[PDB]
Number of protein chains: 2
Amino acid sequence: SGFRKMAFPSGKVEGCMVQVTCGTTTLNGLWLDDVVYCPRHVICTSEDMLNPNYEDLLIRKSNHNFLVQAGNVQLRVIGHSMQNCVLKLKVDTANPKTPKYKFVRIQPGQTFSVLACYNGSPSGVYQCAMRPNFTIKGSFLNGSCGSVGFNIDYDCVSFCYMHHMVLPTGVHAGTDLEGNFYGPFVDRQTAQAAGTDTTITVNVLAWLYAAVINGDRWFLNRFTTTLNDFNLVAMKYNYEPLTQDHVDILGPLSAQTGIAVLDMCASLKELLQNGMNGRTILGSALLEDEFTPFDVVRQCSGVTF
Amino acid sequence: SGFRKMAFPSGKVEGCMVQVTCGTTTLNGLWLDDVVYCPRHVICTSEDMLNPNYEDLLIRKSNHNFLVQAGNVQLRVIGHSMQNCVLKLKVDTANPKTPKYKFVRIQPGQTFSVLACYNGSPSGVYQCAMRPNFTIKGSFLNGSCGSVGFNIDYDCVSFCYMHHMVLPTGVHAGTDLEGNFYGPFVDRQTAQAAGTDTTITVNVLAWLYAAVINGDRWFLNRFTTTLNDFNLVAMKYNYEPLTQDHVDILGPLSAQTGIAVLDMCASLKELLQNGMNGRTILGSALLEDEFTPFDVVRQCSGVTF
């Protein structure tokens, strides 16, 4: 009963969060086995950030220039490395709090939990989506940098995101845990175009299914539609095109609710065309696109870890 | 930058969550030092739930009738007790994962984090508010019962909520950790009136301050107003009355933004009167009342634990 934006439990990530200080710069790092991961821009002065040569900057640094704190512990570095936009600090001590973990590159539209940190200390947890334009709309103050995004499958934390940048426009960009940026972004203080964001059509449909499951059904129309005709309306309202992969992924919600995907699509179209008339769906006056069909199923079936 | 519904990090509560099975009934329990806390209705059959005599039901039970699991561990009970609507199971093993903790009874309008669990296993975390009518709008499937709400001040987890009931109306009710219900509710399957909910006026104002801080200022009107005149409009729109305690609590947001509380109140009134004209504030087309002035300050100043 009820439907909330729900984060994964954060304990297994909390015990991996370290404070990283190189020269003056201090931000969050991820301590897994014998390696601390952090944004490579920790080696930058505000002046460096304007036009950084990371290769050159990293050279004027050695192992002993990096202060990695875990609470009141102080760790020791024995091998530093730059993988794309992440700094890998090889330390002597394996994190005894290290969970089963993988690094994953997620797709636009997918969701993850962010454990937001300041000085390697957890402040809070929230759910977000990789936007279609590879930004995220998060909550990040100075020093939040190196905060990580993750999913939990079973026993296994899947790290998918590290926060690097706020864009002049207020939205966020960062990397996978191999330090490849999501999107066209670079770790440099220069104007960077996010580009046109679209609504994650498959997520809005997931959420409409969620609404039906929790008794919110006012928007089910007698009409139906076709994929081509729906995608005509979708393109007008900067909704991502819907594919058969999308219809397939919604199959189980279709089966639980007895509502054909294309029927739900005809409901969505009327909503895109007529707006909401000032009514609400699951407490919201706008169409929500930050739940996956997987998230909706997890919350509705009570999956645990 | 940005503004998200943010939960407290959940690790310190995760290692306190146990599975409680009496007879057939299984739900979540809170293992602190040598005591497991759970809804006393775990001793009820679906039939019992209609008209339970808890005193009598608890008597046909003894220590060895209660199966408390922590993961794959199995705990042993040496003293059972009923405090109001909570069952206290005295076990032999102190939880070595026990944080610094207090039990607090929170006030209507205050927020907390819920760690939602099924079979004593964490599934997810989310932020909610005690509604003015002492319900909560959460996400709780069967077996979620005994899921706890909490705040973290510094090192210290403040437990304020245990989930007991879904009401026929889909909203949730439960207790403090001394087992006193929030609101008029009883742990019995009978029709129970929540009563009229109001909007938490002080929280909506907090959130308007949050919006100003993140550059969302379209709603600041040239007008101002008075407390009496504002509370006239408030009562019309089932907003809680605003008191001088409320104005005082907003003082620091007033000072950070250079916007007098009563001025922000005049903005709120125009919004209550004219609606939103289809515009949004911090991504929302409705007025948000589940952030406290404290939450807004914590997210905007980057407080950690």
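Residue numbering in chain B adheres to Swiss-Prot, whereby the residues present occupy positions 3264-3568 in order.
Looking at the header, which is where the method is noted, we find X-ray crystallography, 2.0 Å.
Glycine too: its Cβ is placed from the backbone N, Cα and C atoms.
Database features, via Swiss-Prot:
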type     : residues         : note
ACT_SITE : B:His3304        : active site, for 3CL-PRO activity
VARIANT  : B:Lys3353 to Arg : In strain: Beta/B.1.351
VARIANT  : B:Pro3395 to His : In strain: Omicron/BA.1, Omicron/BA.2, Omicron/BA.2.12.1, Omicron/BA.2.75, Omicron/BA.4, Omicron/BA.5, Omicron/BQ.1.1, Omicron/XBB.1.5, Omicron/EG.5.1
ACT_SITE : B:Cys3408        : active site, for 3CL-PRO activity
VARIANT  : B:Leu3468 to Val : In strain: Zeta/P.2
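B:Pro3395 (variant position) carries neither a helix nor a strand DSSP state and counts as coil. The recorded positions in question are B:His3304, B:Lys3353, and the one with the fewest Cβ neighbours inside 10 Å is B:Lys3353. Around B:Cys3408 (active site, for 3CL-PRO activity), the C-beta neighbours below 8 angstroms that are at least 6 residues distant in the chain are B:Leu3290, B:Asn3291, B:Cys3301, B:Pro3302, B:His3304, B:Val3305, B:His3426, B:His3427. The DSSP secondary structure for B:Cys3408 (active site, for 3CL-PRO activity) is coil. In the three-state DSSP scheme, B:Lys3353 (variant position) falls into the strand class. Each of the variant positions B:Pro3395, B:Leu3468 was ranked by the number of other C-beta atoms within 10 Å, and first place falls to B:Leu3468. A separation of roughly 16 Å, to the nearest angstrom, links the Cα atoms of B:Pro3395 (variant position) and B:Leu3468 (variant position).
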